[PDB]
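Single-structure report; data block below.
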Amino acid sequence: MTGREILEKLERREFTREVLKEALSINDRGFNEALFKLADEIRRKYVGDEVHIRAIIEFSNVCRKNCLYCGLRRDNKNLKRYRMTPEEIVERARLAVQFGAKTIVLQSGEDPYXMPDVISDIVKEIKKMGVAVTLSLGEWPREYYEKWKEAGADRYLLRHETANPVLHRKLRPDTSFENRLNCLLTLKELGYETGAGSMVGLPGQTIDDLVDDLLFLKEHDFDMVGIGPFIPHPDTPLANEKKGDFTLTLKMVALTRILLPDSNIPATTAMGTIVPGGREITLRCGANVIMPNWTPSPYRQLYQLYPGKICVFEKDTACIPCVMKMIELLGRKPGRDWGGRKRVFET
Ligand SMILES: Nc1ncnc2c1ncn2[C@@H]1O[C@H](CSCC[C@H](N)C(=O)O)[C@@H](O)[C@H]1O
Ligand code: SF4
Ligand SMILES: [Cl-]
Ligand SMILES: [Cl-]
Ligand SMILES: [Cl-]
Ligand SMILES: [S]
């Protein structure tokens, strides 16, 4: 259909595969700008002008898995590995809460050392501070997820990466889409606010695959959706592949907001890495969350999922203040509470 008719169907919520495919395939500037405006307006209406700050501590870059896209993959010998101590992680979290963070995100490689009991201990200590805790630790047994929920964790981020099971298995050779989905379903059953999401522009990924990602997210009605471009890392098998396209990734964020109007959607660091000011653009095209880096030196520079990451040369405490300034210059407001999903039940 024409751009105008696709927009009209999106506005009427005729979210057919055909409508989504055409939205992603049309490259017209006028169409794209209208799509972004629609997503921005839906964001404003459903989740308001508050931008929720989640302070992320990347506490270990040790990983047992070998994902082909990721700089932390176990086969990468050209990376200094680190582990923050439990005391360092708790005190770093406390500093974030002192700086006004209402959610602490603990993220790592799949590092066996902490699992499950050290994480449980850390979660309990951080929960005493009266903030939300979000974990992003990869795939672990149900029993671990259960222990972490009992310890007080509120949310879990586990991007589905790609909903194409063949592509998923090739890129993530230790595991599968079936396992990734079962993990996400387990997290939901246990009562976590659950986050999924995907990379855009993976080698071999098609527009139809992106449509499938959108339909998968809509199907499962995730609380959070993290989306960013694939960024090749020189010490991985995908070193020589093309980076994901910023505008296409932005369209995926916009469509995610249109499909899941009451969800929490970050403006990811990868978006700010491939285009200067990319996070700010993304916050104006459907996103309502930002995750300032709170990993301390000397470790911040060693958590290299992809190269060139912004935030690496700034001081340990710079990023929360940075995003507060950002929020103000965008004409937005910081989140007032923990920024949990506020469902708007509809038809
Ligand atoms: N090269 C790369 N380019 C863009 N994003 C990447 C990337 N490598 C990894 N990521 C993204 O970073 C996210 C965090 S990975 C860290 C958490 C955990 N090990 C897990 O795998 O879930 C991933 O879900 C993935 O989407
Ligand atoms: S994406 Fe997560 S599980 Fe895969 S190699 Fe990177 S850190 Fe390890
Ligand atoms: Cl979160
Ligand atoms: Cl994310
Ligand atoms: Cl990212
Ligand atoms: S930062």
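A Cβ is built for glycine as well, from the same backbone N, Cα and C atoms used for every other residue.
Features reported for this protein in Swiss-Prot:
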- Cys63 to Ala: Eliminates binding of one iron-sulfur cluster; when associated with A-67 and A-70 (MUTAGEN)
- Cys63, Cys67, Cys70: [4Fe-4S] cluster binding site (BINDING)
- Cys67 to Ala: Eliminates binding of one iron-sulfur cluster; when associated with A-63 and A-70 (MUTAGEN)
- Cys70 to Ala: Eliminates binding of one iron-sulfur cluster; when associated with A-63 and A-67 (MUTAGEN)
- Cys311, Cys319, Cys322: [2Fe-2S] cluster binding site (BINDING)
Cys70 (mutagenesis position) CB neighbourhood, other CB atoms within 10 A: 21
Tertiary neighbours of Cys63 (mutagenesis position) (same chain, Cβ under 8 Å, six or more apart): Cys70, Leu72, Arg73, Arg74, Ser108, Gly109, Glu110, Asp111, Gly138
Recorded positions compared (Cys67, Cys322) - highest count of Cβ atoms within 10 Å: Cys67
Proximal but sequence-remote residues of the same chain as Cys311 ([2Fe-2S] cluster binding site) (Cβ under 8 Å, at least 6 apart): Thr269, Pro292, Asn293, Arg300, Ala318, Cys319
Length of the line joining the Cα atoms of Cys322 ([2Fe-2S] cluster binding site) and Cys67 (mutagenesis position), in Å: 32
Cβ neighbours of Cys319 ([2Fe-2S] cluster binding site) where a neighbour is any other Cβ within 10 Å: 25
Residues among the recorded positions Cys67, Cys70, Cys311, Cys319, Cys322 that border ligand 1 - Cβ under 6 angstroms, in sequence order: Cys70
Residues flanking the [2Fe-2S] cluster site, with Cβ no more than 8 Å from the Cβ centroid of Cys311, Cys319, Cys322 and excluding those residues themselves: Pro292, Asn293, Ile310, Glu314, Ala318, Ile320, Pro321, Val323
Check: same-chain CB within 8 A of [4Fe-4S] cluster site center, minus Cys63, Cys67, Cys70: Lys65, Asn66, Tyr69, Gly71, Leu72, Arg73, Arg74, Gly109, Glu110, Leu305
